[PDB]
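Worksheet: one structure, shown below.
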Amino acid sequence: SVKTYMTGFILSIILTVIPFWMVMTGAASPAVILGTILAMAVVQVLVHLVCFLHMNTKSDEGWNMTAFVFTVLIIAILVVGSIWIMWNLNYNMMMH
Amino acid sequence: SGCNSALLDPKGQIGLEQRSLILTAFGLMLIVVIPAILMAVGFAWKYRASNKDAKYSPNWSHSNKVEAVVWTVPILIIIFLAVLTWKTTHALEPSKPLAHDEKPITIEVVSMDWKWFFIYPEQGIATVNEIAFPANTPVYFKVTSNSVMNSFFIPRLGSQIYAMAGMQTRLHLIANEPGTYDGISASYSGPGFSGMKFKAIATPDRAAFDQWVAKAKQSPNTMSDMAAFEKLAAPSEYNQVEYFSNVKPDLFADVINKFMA
Amino acid sequence: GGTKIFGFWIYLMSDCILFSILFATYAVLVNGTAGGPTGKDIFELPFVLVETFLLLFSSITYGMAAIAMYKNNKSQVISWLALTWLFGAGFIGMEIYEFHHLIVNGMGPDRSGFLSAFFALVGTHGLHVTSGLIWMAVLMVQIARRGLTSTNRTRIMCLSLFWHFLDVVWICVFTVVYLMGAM
Amino acid sequence: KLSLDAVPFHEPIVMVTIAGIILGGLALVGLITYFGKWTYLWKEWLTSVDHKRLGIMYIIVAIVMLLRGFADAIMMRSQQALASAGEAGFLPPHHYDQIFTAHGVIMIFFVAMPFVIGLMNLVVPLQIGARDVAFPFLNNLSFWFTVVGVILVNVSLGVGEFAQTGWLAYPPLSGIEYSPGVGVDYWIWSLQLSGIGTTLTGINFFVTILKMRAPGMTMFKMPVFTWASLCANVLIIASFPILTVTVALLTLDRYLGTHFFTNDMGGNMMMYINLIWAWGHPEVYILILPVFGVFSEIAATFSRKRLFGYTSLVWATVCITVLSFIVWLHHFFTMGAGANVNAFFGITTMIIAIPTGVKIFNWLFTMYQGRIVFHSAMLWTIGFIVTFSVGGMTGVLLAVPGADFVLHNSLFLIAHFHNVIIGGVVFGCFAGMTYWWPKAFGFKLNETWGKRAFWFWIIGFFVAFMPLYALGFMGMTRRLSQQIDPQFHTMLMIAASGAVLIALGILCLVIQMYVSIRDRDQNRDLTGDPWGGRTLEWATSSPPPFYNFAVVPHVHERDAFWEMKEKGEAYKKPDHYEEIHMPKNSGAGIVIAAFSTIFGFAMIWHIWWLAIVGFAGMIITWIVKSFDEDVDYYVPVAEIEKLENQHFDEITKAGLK
Ligand code: HEO
Ligand SMILES: CCCCCCCC/C=C/CCCCCCCC(=O)OC[C@H](COP(=O)(O)OCCN)OC(=O)CCCCCCC/C=C/CCCCCCCC
Ligand SMILES: CCCCCCCC/C=C\CCCCCCCC(=O)O[C@H](COC(=O)CCCCCCC/C=C/CCCCCCCC)COP(=O)(O)OCCN
Ligand code: HEM
Ligand SMILES: [Cu+2]
């Protein structure tokens, strides 16, 4: 597994350097910088999942990608419900 | 379920719509829950272990016919209840301007430490554990807390809102009938929580509310300056009704800005 | 044998839930700067960058350690584990150094809600990395004493999941708390 | 440096009588252990890595803490009955506010979670044909973390206080500025340890169900209590970490002076309610799903009929598992949120009622055309259907935001959650006790006192919380202790009478536990398969062997044991018994928990030196236990022959095969 870790080494470096460069040096309107750092972070997370964690469909008869998919769904539900609720809450708590 | 209770037979339009919603939701689930209990007892008696003439048929698991109605009838009742819920949640929400042809009276509420403070900015009055509003006149509550979360709640008028420090919550109420309505904090706040009771004297007319304001303007003490507020915000469990002649022009905002900063 | 790896994987899913809760708390409290730092003026992005490929290199050297564990060599696994522990200790030291230049100043976790949530999220990631460093040290001691025989290579495969999950959490961390705070 | 502990525990009050009673009972139990079995308790219990004994100890802790929780609840009912239309009661506001908080915390985390976890621990490894849980030492450690939580919430009674904020400790009142006492520290440091233990329990059982199944038992061939436990463990894994965070986020609020939830310097208190209920409702379904499995098994067993809707009853459980994370805002509808979020979460709450209703109707149709024998467990099942249907109906009445705006924290909410919690979890945890008592302990509970306990419980509950629905409709709010109202007196006195009836029910249950143990020999389960029995837990002996299986049966069908009873191949002398490795009992769970008790009590009271050596006591033992290499022992085939032949001696004595 030397190749896959080194494949996930140059990819990890090149997807953890361009976000820092885009943010520190600007060179892009805020909306493109945010979208690109978020995309590069989702892709680097997937690269670390597939290359480093050795994620695969079969695993021990599923239940690893399935468990990870369920955990991602619950994380998304919890985060988007703790932002959407609190955005609607904090909006309705103002002098306005 | 008391017939002459506060939830049943409310004295507010936002409470009457709330009771209608409660009754129709309770009715919608009777046609499901009541069959459930009735079959729970009927199957137990009819089949039993000694009722040997019953159709004792084991190993009968799957029934596409039975499971179909079992899934569908709650689905239909919940779809209808969900349409009703959406309508009544966008209709009976607090901060809804209550769609009336009268000018809402703004009553800035501040749930202090085991007492309620009310500030009528337009009238200049300030009261402790007592409000008053004309009959069939909208009342607009800027409910905030001073120490800990509370819940402004007039059960007969319907609907409650949460009082949080640094946060202004909007609560529109209205009293369709004149009279005195009990008020309470519905969120536990401390040892004096059982004493956070106020009265809501829904005056018969605007003239009786002007009489109530004029009586409050005869209070020798006045709500001038924020330093008085800290004196009133001192922890005390059971506070008698106290009136204040005039208030600082923006006292409720300065209560919120103690925390919001 | 393989049940322990699966159990640790679902514990890592539980830690994913924990870190998601911390991320939501930060994302809501990020604007709660009570007349203090706004985050943009204190995050010092280059200091994060040297941190972020100081924990990125750590995952790669632990990967080397794991692929050596697939082989029978023990010296290679101990050397790569020591390198991983050095990189993790450097990361934790940089975390403390950043904190020691925030708590000494009037910039501590009690300064504001935003600083409290940033300190909680990053300190919880740092406490997970420190738990990983203690676990890596204990595992190195076990490997030296007993070798990659059994229930020691299982611990290698659970600490690999732990360390790589930690680096993924730090990917999310530098993406969200850092970086986005400073534009 | 004793730091904040000092001399004042509770001397000027009459909780020192309760403390002295507890000390006397502890001394009596210590003496009874002293003469008789004292190392046995250490060597077979208290160190066990066996799922059956850990489950029994979980259930014993649940009963022992149910006595204290119900003592708190009878004091609450007496205080509320006295205060209404009368003078002040025996509980001042200070003390009473520790009574509802401790009642809710003890009943939820130490009476319901341990009871459900004990039932799952005892049954699931048996049902899935597994010799033990996947992580036999993460089970004893988790039990002892539940025990350290119990010890902290009981020490709170004598030393210090146990929080005057509510059973969830809402942020501004539970903050260090408004609750400077150690009560919220007791709450935090008991709940966090209990949550760690419960998260480890959930991990253990999730791996056990997914990986330790018998060969041939697929996902849709498992018993329905196993599916329900799998769903509750999914929820435990995906929800208790939230409880770990927010409580910890409260801890830093009270210890480091942070501002996560303080309303002063940018903190948002509304975040704590969002997180605590995003954990809370998933924990509610964690409590209710295993007893749904318990009632599915009891109905299928005591109706002598196959479970009606297995596929529907498994997919409804899975839908409840996945839909319980989108509902939580229905706990703070009155927070002031917009109509859109309130309507969305109310609709989600009403959509999470279709699966439960489907499960109820599946159980009803399981009774349909069946030989319903009215055992105590079946009576509990019928009472559960009757009460839980009402409790859920009132639950969906509070699920419409337009009605929760006016019924949020009334006694109608108290009646909803008490109706569902009792007629659900409590009925399921007593029906499991009656149903699986032969399968853990060789005797059977006395059916005469079991029926009396059920009738007392059902009648008392229906006259202790039906009045609370009327009180909620009358405008009474939750935690009223002093000067309630004259109007509330009649219904509060009826509720007090109902609480007395529930006390008589608990006493009848205690008498059943005594009259059965006294008659442990004048009844018995020689076969190992009493009351028919369709799942793969009744194929063993009534006190099942420590390995609990010598063949790991093939199953290859849904019911499994009912199939092999039907087609004869039920009781077959297997023949060659291979050596099977069983985990070795380790006491490292006790010390790690004990330092936790040292860590918790030294964190509640600010003895940092003892907390440093308490937290470092947990770690070093964890390190030392890692070094341990003797973690399993092979049981000799001679003992497997001796036990299995003994079991078949009784199978043969009766009908046999
Ligand atoms: C484990 C116990 C348990 C269970 C199973 C439930 C189940 C439910 N609960 Fe409850 N709850 C429980 C325990 C609690 N609840 C709470 C709080 C709570 C609140 C808080 C509101 C507020 O805070 O102001 C709401 C709205 C509900 C609603 C519901 C609903 C809709 C269900 C549904 O899942 C019930 C589903 C069952 C039904 C519906 C009956 C069977 C169905 C049939 C017969 C047919 C179905 C079809 C239709 C109904 C159309 N609950 C609280 C905390 C109170 C507090 O301190 O704030 C607790 C402890
Ligand atoms: C005085 C010390 C002060 C330290 C301060 C900094 C915090 C340090 C925290 C350290 C926590 C413990 C780290 C792990 C030590 C033990 C490692 C270990 O045992 O490894 C092997 C172990 C068991 O392997 P088996 O083969 O099953 O063993 C069989 C025999 N029992 O492997 C495992 O799978 C265990 C994995 C452990 C993961 C630990 C994760 C810790 C997470 C911490 C979260 C913190 C959250 C933030 C709040 C912190 C408190 C304010
Ligand atoms: C300071 C803040 C408050 C918290 C204080 C307490 C902190 C945590 C203390 C330690 C708790 C965890 C102890 C774990 C003990 C070992 C677990 C273990 O290895 O169990 C094995 C299984 O191996 C595993 O690794 C289990 C599966 C994977 C579990 C991974 C998570 C373990 C717990 C990590 C810590 C969780 C809490 C961290 C802190 C959270 C925030 C407070 C059991 O199976 P056997 O075959 O019997 O093993 C041989 C026994 N001689
Ligand atoms: C069966 C006997 C029980 C009785 C008589 C009883 C009675 C009560 C009473 C009187 C209250 C206070 C109501 C109020 O003033 O707001 C209460 C609160 C509560 N009970 Fe129970 N209860 C019982 C069992 C249980 C069980 C089994 C659970 C859950 C496992 C439970 C959980 C709670 C909770 C969570 C609260 C609210 C705590 C709080 O507000 O902080 N109770 N109970
Ligand atoms: Cu809920």
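Residues 4-660, in that order, are what chain D shows, numbered as in Swiss-Prot.
Header says: electron microscopy, 3.1 Å.
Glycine is treated like the rest: Cβ placed from N, Cα and C.
Taking the Cβ of D:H54 (mutagenesis position) as reference, residues of its chain lying under 8 Å away and at least six apart in sequence are, in sequence order, D:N124, D:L125, D:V127, D:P128, D:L129, D:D135, D:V136, D:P139, D:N142, D:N551. According to Swiss-Prot, the mutagenesis experiment D:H54 to A carries the annotation: 50% quinol oxidase activity.
Counting Cβ atoms from all protein chains shown, D:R71 (mutagenesis position) has 21 others lying within 10 Å of its own Cβ. The mutagenesis experiment D:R71 to Q or L is recorded by Swiss-Prot, whose note states: Abolishes quinol oxidase activity.
Residues or ranges marked as ubiquinone-8 binding site in Swiss-Prot (evidence: experimental evidence): D:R71, D:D75, D:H98. Less than 8 angstroms from the CB of D:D75 (ubiquinone-8 binding site) sit D:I102, D:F103, D:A105, D:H106, D:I109, each of them six or more residues away in the same chain.
Quoted from Swiss-Prot, the note attached to the mutagenesis of D:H106 to A states: 2% quinol oxidase activity, loss of heme b, loss of heme o, loss of Cu(B). A 10 Å cutoff on Cβ-Cβ distances gives D:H106 (mutagenesis position) a total of 22 other Cβ atoms nearby, all chains included.
Residues or ranges marked as heme b binding site by Swiss-Prot on the basis of experimental evidence: D:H106, D:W170, D:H421, D:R481, D:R482. The Cβ of D:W170 (heme b binding site) has 18 neighbouring Cβ atoms from other residues within 10 Å, across all protein chains displayed.
Under the DSSP three-state reduction, D:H333 (mutagenesis position) is assigned to helix. The Cu(2+) binding site annotation in Swiss-Prot covers D:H284, D:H333, D:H334 and is backed by experimental evidence.
Cβ-based neighbour count (10 Å, all protein chains) for D:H411 (Fe(II)-heme o binding site) stands at 27. As annotated by Swiss-Prot, Fe(II)-heme o binding site applies to D:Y288, D:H411, D:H419, with the evidence given as experimental evidence.
What Swiss-Prot says about the mutagenesis result for D:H333 to A is this: 2% quinol oxidase activity, loss of Cu(B). The Cβ of D:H333 (mutagenesis position) has 25 other Cβ atoms within 10 Å, all protein chains considered.
Per Swiss-Prot, mutagenesis D:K362 to Q is noted as: Abolishes quinol oxidase activity, 100-fold decrease in heme b-to-heme o electron transfer. Listed in sequence order, D:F295, D:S299, D:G312, D:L316, D:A319, D:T320 are the same-chain residues six or more apart from D:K362 (mutagenesis position) with CB atoms under 8 A from its CB. Look at D:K362 (mutagenesis position): DSSP puts it in a helix.
Less than 8 angstroms from the CB of D:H284 (Cu(2+) binding site) sit D:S327, D:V330, D:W331, D:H333, D:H334, each of them six or more residues away in the same chain.
For ligand 5, the recorded positions lying close by, meaning a CB under 6 A from one of its atoms, are D:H284; the full candidate list was D:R71, D:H284, D:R482.
With an 8 Å limit on C-beta distances, the recorded positions from D:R71, D:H106, D:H334, D:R482 that reach chain B are D:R482.
With a cut-off of 6 Å between Cβ and the nearest atom of ligand 4, the recorded positions D:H54, D:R71, D:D75, D:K362, D:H411 reduce to an empty set. Ranking the binding-site residues D:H334, D:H421 by how many other Cβ atoms lie within 10 angstroms of each Cβ puts D:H421 at the bottom. Neighbour counts were taken as the number of other C-beta atoms within 10 angstroms of each residue's C-beta; across the binding-site residues D:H98, D:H419, the minimum falls on D:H98. In sequence order, D:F103, D:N412, D:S413, D:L414, D:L416, D:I417 constitute the residues six or more apart from D:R481 (heme b binding site) in its chain with CB-CB distances below 8 Å. The maximal spread of the ubiquinone-8 binding site, taken as the longest Cα to Cα distance among D:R71, D:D75, D:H98, is 15 Å.
D:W170 (heme b binding site) falls outside any helix or strand according to DSSP and counts as coil. For the pair D:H419 (Fe(II)-heme o binding site) and D:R482 (heme b binding site), the C-alpha distance works out to 15 angstrom.
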